[PDB]
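Student: Okay, handing you the structure first.
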Amino acid sequence: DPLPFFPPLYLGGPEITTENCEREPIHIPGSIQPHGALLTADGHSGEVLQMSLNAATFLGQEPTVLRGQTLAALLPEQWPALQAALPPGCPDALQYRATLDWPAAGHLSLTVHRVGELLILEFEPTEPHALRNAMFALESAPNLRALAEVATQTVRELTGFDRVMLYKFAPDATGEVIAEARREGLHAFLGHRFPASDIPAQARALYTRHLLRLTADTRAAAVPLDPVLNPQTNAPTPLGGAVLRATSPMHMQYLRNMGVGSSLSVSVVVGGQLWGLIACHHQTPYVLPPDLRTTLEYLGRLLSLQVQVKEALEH
Amino acid sequence: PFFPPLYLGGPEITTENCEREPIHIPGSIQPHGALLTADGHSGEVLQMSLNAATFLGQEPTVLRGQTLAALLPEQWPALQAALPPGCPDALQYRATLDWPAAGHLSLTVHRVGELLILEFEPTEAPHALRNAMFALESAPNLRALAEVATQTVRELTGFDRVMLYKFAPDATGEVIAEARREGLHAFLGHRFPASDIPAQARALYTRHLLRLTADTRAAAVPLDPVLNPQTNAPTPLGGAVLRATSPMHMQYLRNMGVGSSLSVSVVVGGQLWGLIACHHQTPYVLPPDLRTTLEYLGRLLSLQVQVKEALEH
Ligand SMILES: *C/C=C1/C(=C/c2[nH]c(/C=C3[NH+]=C(/C=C4\NC(=O)C(C=C)=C4C)C(C)=C\3CCC(=O)O)c(CCC(=O)O)c2C)NC(=O)[C@H]1C
Ligand SMILES: *C/C=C1/C(=C/c2[nH]c(/C=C3[NH+]=C(/C=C4\NC(=O)C(C=C)=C4C)C(C)=C\3CCC(=O)O)c(CCC(=O)O)c2C)NC(=O)[C@H]1C
């Protein structure tokens, strides 16, 4: 039965059990994963409102100094570019990316998107023809099976992940591993099916709009935003569009129990519906840098197109 | 059918026989790169472009005996695996060579039956592609998508004019969006007869998705031999971007005052929906890595055109 979200934990909401899976408001956890930092800022003035508690250690500045400046002063070269790329009223799915040379922290990748009147800024550390070669190989795959196999093998070669599966949704939202590339010694998941509650209904809706999410370390504690609520609204900060957003503790316990230290998945979206997932596992924690993740994002789109094409060749 | 090419004493092309020019077998290439053909098994260099000596820095005869194994040691096994016998002519493999004579070359290979076609071009060596991809996806409708696409391509390439050219059901073309330098004519809204892009070239554009003319006044460079030794027949060059552009179409570009031309197929439901069409007033060799960006954009636009057309119908 579909039911509306509970309030999050920090607003006195209940703790999540196998009973109330579908009602966890996973888009507003009030916290991020510790391998990057996040700031929120007023979309018109550029006043800095919220920051992750670890921000001082990524950005090399005291909180009170950060919060006491506008983005115009903090990001003089990027602030006008942000404002042109992310105009008021734009969708929350639109992202702008730049690379910064920050004194204390080396090269940072900056990813920005806009939710209403809020700008959300994510900072992460950042670092030949493999993509072009893959694009052509995907297109020349003769059928859906060969496409799925080429796609899994390519992603594994690009990333070094211990396991890369193509997980396909059935009409009842159960899922099946229809191809996989895996490290020697791992047991096969190929052909196994899994019940619809394994990926609940409100995570499926979010995966249709925001096409990549990850869990870099399944044992890492989440880092709170400070303050936790958006001071504009005294309400929760929407983090559905932020790759840094903390992962549901139910999902992390599920992955730890499988022996997974690192998870990543890309959405495959066909005709406006979530067709499947490029799902990746690593046994140890593992951070895939932003520019490599971009390659996977591009492959997500290519695969969406090629899945349509291969399936049309099939009636 | 097709007329024989000129160099096999076929008729010269006019506006009477637009449909019958064998644009895929011109026997020549554009001079900003070099092409070798080679045997699929032996790696034996069978044809070369008369200009190969320039790019490769090799005494002419040296090449036309040697083997790819010898000539490209690191690459030759990769090719063997990447382009297995029986693969499609559409499948391409690329690498960057740090080659003694020329700082860096791009190498592009595909296979047509028993022949490997190798293309060499100068090359080199950020977020504009990722930023463009998200911009295309958030365009609210087909019109805005067209506008974003043309603007994005112009910004990435510096081309004087970028158009989105859409085919009607009878192959009548219409310029539905345009991004252009100040002080050019506006082709926005204009329609053009189907024969401007004749049937045999629309078929080839459905399979091989990018073509260009780098300089509309440059002479083609012959293949030597012109005929493939294997077959004593013309080498198919339609999957080669270095392939000499139809002088009929090169006259059409000079008469418009265009010095450099490039387009990307937008393919939807197995059919040619439209072109990203690009113009430059002067000669312009777009480097391979930037062309790759446009090739990606072509696929992304193909996806988004279907998405956007579905939310009208
Ligand atoms: C009480 C709720 C439960 C629950 C919640 C839940 N699940 C997700 C998302 C995912 N679950 C996945 C499960 C699988 N991984 C596999 O390898 C297989 C099969 C071989 C399955 C079935 C996957 C892949 C995802 C997607 C993300 C990823 O891991 O890469 C969420 C949402 C997480 C978030 O965005 O923060 C939630 C809340 N899962 C249950 O099994 C029950 C107990
Ligand atoms: C007697 C045959 C003729 C003919 C042949 C021909 N045309 C092409 C390819 C193209 N023609 C194009 C025409 C236009 N370019 C524009 O900008 C506009 C309108 C504003 C039109 C109508 C285009 C865009 C192409 C595609 C190639 C490109 O991107 O430049 C070929 C094929 C050439 C080749 O692939 O090597 C041929 C043989 N065109 C005519 O107009 C008649 C006289």
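The first residue you see is number 1, and the count goes up from there.
Yeah, the Cβs are placed from backbone N, Cα and C, and that goes for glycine too.
Here's the feature list from Swiss-Prot:
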- A:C21: tetrapyrrole binding site (BINDING)
- A:23-91: domain 'PAS' (DOMAIN)
- A:143-307: domain 'GAF' (DOMAIN)
- A:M250 to C (Swiss-Prot position 259): Binds PCB (in vitro), but difference spectrum is altered (MUTAGEN)
- A:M250 to A (Swiss-Prot position 259): Binds PCB (in vitro), but difference spectrum is altered (MUTAGEN)
- A:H251 to A (Swiss-Prot position 260): 100-fold reduction of chromophore-binding activity (MUTAGEN)
- A:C280 to A (Swiss-Prot position 289): Binds PCB (in vitro), but has aberrant spectral properties (MUTAGEN)
Student: Sort out for me which one of A:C21, A:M250, A:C280 has the most neighbouring CB atoms within 10 A, since those are the recorded positions we care about.
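Tutor: Neighbour-count leader: A:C280.
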Student: To the nearest Å, how long is the straight line joining the Cα atoms of A:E127 and A:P128 across 6 unmodelled residues?
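Tutor: Roughly 15 Å, rounded to a whole number, separates the two Cα atoms.
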Student: Which three-state DSSP class does the residue listed as 'tetrapyrrole binding site' fall into?
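Tutor: Going by the DSSP assignment, the residue listed as 'tetrapyrrole binding site' falls within a helical segment, counted as helix.
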Student: Could you list the residues of the same chain, at least six apart in sequence, whose Cβ is under 8 A from the Cβ of A:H251 (mutagenesis position)?
Tutor: A:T215
Student: Measuring Cα to Cα, how many angstrom lie between A:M250 (mutagenesis position) and A:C21 (tetrapyrrole binding site)?
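Tutor: One finds 8 Å between the Cα atoms of these residues.
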Student: Can you grab the distance from A:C21 (tetrapyrrole binding site) over to A:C280 (mutagenesis position)? Cα atoms, rounded to a whole Å.
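Tutor: It is 23 Å, counting Cα to Cα.
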